[PDB]
Structures are given as C-alpha cells and as structure tokens.
Amino acid sequence: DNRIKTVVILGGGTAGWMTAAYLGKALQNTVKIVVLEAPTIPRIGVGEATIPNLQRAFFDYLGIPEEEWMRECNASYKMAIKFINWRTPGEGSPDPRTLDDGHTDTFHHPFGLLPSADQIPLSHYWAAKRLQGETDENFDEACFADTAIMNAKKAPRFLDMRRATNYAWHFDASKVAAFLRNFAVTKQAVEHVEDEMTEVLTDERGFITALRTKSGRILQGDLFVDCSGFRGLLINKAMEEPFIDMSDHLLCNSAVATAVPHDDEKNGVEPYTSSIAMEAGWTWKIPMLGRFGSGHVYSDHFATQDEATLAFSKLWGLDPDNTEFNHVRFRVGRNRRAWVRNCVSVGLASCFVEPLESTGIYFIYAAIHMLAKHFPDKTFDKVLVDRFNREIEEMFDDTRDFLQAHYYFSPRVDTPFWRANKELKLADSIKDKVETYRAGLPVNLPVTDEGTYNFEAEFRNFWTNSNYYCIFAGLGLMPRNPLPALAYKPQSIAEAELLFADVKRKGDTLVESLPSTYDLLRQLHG
C-alpha cells in the first residue's frame, strides 16, 4: 500500500473546512484528515457573494440541502452583480448618477442564459438595433428577464420554492466555515487540532514530513494543504515558492469593511450584489436578513486608510469614530506554482483577486475539485502535480484579465486612480477578445445550456459571450458595427424580435407573480 494515509490541512476558515469536508467525501474515509487551526478572535461578518454552481458542485456533493446550510449562515439570494456609477465622475454614492444621454448609470451582470436565433446570440440582435438607433433599451433589460425581476426586488423562487430564475448566494462566511467545521468533525471523523504551528519538518528533498504545534505535539502527514491565508506559511515561507505579484494588472490592494443593520421591512431586500464605484476603488453591498455586508476595496497608493474609511463611512452615513471596521491589505496575484512537492495551496495561500466578480469561494472549490482529481500516491507523479498547477494558473489568469477589463474600459478619468487604470498594459488575451467584440463577433460562445453548466463544462467555459457583453456594453463599449451576417438575414432578425418579446412577457409575468425577496427570506429563516 503506497497510498497517502494522512492529510494535514493548515488553517480553517472557508478554505480549510471546505477542503476538509470535500476530501472527507472524495476519499471515502480511506485517509485520515487533520485540520490544524489557530483559535481566532471573531471578526464582524462583512458578507460574501458567490456564483450559481456552489450548491450543485459543493453542497450537493456533500449531501447538504440548500435550505439547511442557508438557515445556519443568514444567507440570502443573488441574481447578479449590479454595477453603479462605473461610467460617471464624482464621489462615491449609493444612488446612481445620470449619463449624458439620460440613462441612469447602472448595469447588471446576471446569471441568466442568452437565447439565440439562427445560432446568433440575442446580444448581437440587440447591438444591431442599438447601433442602428432602433432601440433605446440597455443590453441587460432587453436580453434578461432577470433585470426586471431585480428592479422590482422580487425573489428567484416562488413561496412554494419552485424555481423562477437562476441565482447564487450571499452569506456570512464565518458561519459557513463554522457550519462546515461541525459537519466535517461530527460526520466525517476529521480531527480538529486547535493550536498554532511552530515548525515545519522536512526530509532531504524538502518534502514535508510533519508539523509541530505550540503545545509540542507533532502532526505527521503525507500530503499537506496550505490554507493559512495570505501568509502562505507552508507554500511560501517553508517551501519558499515565489509569489507572482500582479499589481501591474489590478491596482486595488486594500479593503475596509463592516456590517450595516438594515430596515428590510421598509426598504425590501435586493436580490443582488451591488458594486458601487468610488473615487479610488469600489464598494460592495451584500444584503442579508436584517443587515448588509459592505466593503470599500481601494488602492492604498491612491487613498490612505483614513481617506478610504471616511469615504466608505460617508457612503452609508456611518460615524467613522463609532463604527466597527475590519481593515485588510490584500496580496494580489498567484504563486509561481500552486502545488510544490507534497504541499498544495488552496484559497488565499494560493492566489487572490479582489471580489469584483464573486469568484473567491469558486477558486477554493475548483482547487479542491482539481486536487481530488489529481490526487496522488506517495510517489507524487510530477505529471499530476504539473497538470494541477496548469489548471490553477489558467483559471486565475483568465479571471484576472476579465476583472482588468472592468477598469480598463470604464470611461472614468476623473481621479488619479481611474486614470492610472488606463496606463496599465492590457493583457493580450483581452486585447484579442476586444478586437473580436468590436468587429461584431461573439466572444467565447457557451457550449451547453442551463443544466450542464457538469463541473468540467463550466470550468472550461467560465467567462462566455453573455458575460463579456454584460461588462463591455454595460460600460458603454460597443461593437464598431453590427455583425455583418445580420445584413443578409431578415428572417433571423424577425425571429429575434419574438425572443425580445418573450423576455418582456416573462419578466412582466414574474414581476407580478413572484414574492418579494424579503418575504421569501422571512419564510426561509422564520
């Protein structure tokens, strides 16, 4: 028997306990699993947003019903990120300004799928009408019924819990971590050691053989997962793997965050995350029951901590001297290699970008999924390690480029921060996609439909034509001209008009018949 016998996970939180719970299921109790977690002083729950495959890819794999975990972490529903004031100058404001053409400066990035007509996505029929002066509608409201539902703050399910739209989740990440810790310990025989690490013991090749704890106990293991956060205590410190700083692609490196009590009954509950543009970054709004989490992400080369705190405070009318804040400096980028020898980094110890498209928990599940797939024995086949590393770096760099496009194509030039974004080099992959987009062509057509988007189908097709249209057109970047094939296809244009009319009918119907997000949440948590 040459198998891995013991896996030691360094660090708790969502990364450590997702890893522990997932491997507990994937390895079918043939492996001992140990989590070494230093006890931590609780932080205020500033909220976390996610993407729709979290339930299918992670909680269902574990056999955990959606409503069961939701009720343990104050979770709410998310149908999109709503971007506010990314095109107009001025101070941070929760309220959207008005563009010069009279439109309000908001656009949505929903999870809905785009239909097509004659194998051409609905986005392209919209762009043709918009460029030809035949519609004044925005892309998001023309092409997604979800837009009208979000404008009315209606829920993504009926009260009888029948699904109406696709959606993901807002939640308190420390409560999810605590939920998963309890599951892993009581249902999967994970050993939880509450102690600090003092020594990393290695063999002549630099493979880790054990971790020593502060109490002096030695935790032997065969494979070690670094979930220690930005410090990368195993992968960076002990293993000396270099971290590749990518602040030449993304400027924001800091956040100041809190949780704000919210009057849900007076204001309702928004079924979406808001990304509120600031002078030196952006601020997230993550509604939950009774409160929303909020954090100002900024570059400390363009705002001091006090400047960012005061603008964040003024955003919500908070007393900057009488409110509890969490401050953090980010590490933006990724390790040269995510997995070195018998040390696999997961979460922030592996890589990080700001949560501008809610990908943080996804990077964790994707890594643990790829680890289970590439799971080694004690010979540590270097091809397994290399293919794992290739997957992590391509996943990360692709989302990094997608995020840079949010800043590079914002029309804002009113502060040093917004101008500095346009002095950055655009990655070649986005330059290529923008050139494709501007010729009128689709960008990364999706391959499957609602259901399959099957973890592999989504991992390989992560940002598709719909996503690039949401961000490019939302920011005001248009194709130079319509897709030229449309000029030859009068019947396909007519067929797309009927699709536009179906989107209107469905959104109208659902806006009238759905319960409020507030009412669905009261029932779910009541």
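Following Swiss-Prot, chain A residues are numbered 2-454, 457-529, in order.
Determined by X-ray crystallography, 2.1 Å, according to the entry header.
Here the Cβ of each residue, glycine as well, is placed from N, Cα and C on the backbone.
Within the same chain, residues at least six positions away from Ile362 (FAD binding site) with a Cβ under 8 Å of its Cβ are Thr15, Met19, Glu49, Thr51, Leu55, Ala174. In the three-state DSSP scheme, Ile362 (FAD binding site) is classed as helix. Marked as FAD binding site by Swiss-Prot: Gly13, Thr15, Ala16, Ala39, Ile42, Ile45, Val47, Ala50, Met198, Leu349, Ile362.
Among the mutagenesis entries in Swiss-Prot is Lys79 to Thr, noted as: Loss of halogenase activity. Residue environment of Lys79 (mutagenesis position) contains 27 other Cβ atoms, counted within 10 Å of its Cβ in all protein chains.
The DSSP secondary structure for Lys79 (mutagenesis position) is strand. Residues or ranges marked as active site in Swiss-Prot: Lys79.
All chains included, 26 other C-beta atoms sit within 10 angstroms of the C-beta of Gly13 (FAD binding site). Taking the binding-site residues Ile42, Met198 in turn and counting surrounding C-beta atoms within 10 angstroms, the largest count is reached at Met198. Largest CA to CA distance in the FAD binding set (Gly13, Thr15, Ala16, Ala39, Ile42, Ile45, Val47, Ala50, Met198, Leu349, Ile362): 31 Å, whole number. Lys79 (mutagenesis position) and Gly13 (FAD binding site) are 26 Å apart (CA-CA, integer value). For the binding-site residues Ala16, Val47, the largest tally of other C-beta atoms within 10 A is found at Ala16.
Cα separation, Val47 (FAD binding site) to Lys79 (mutagenesis position), rounded: 16 Å. Missing segment of 2 residues between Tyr454 and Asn457: the endpoint Cα atoms are separated by 6 Å.
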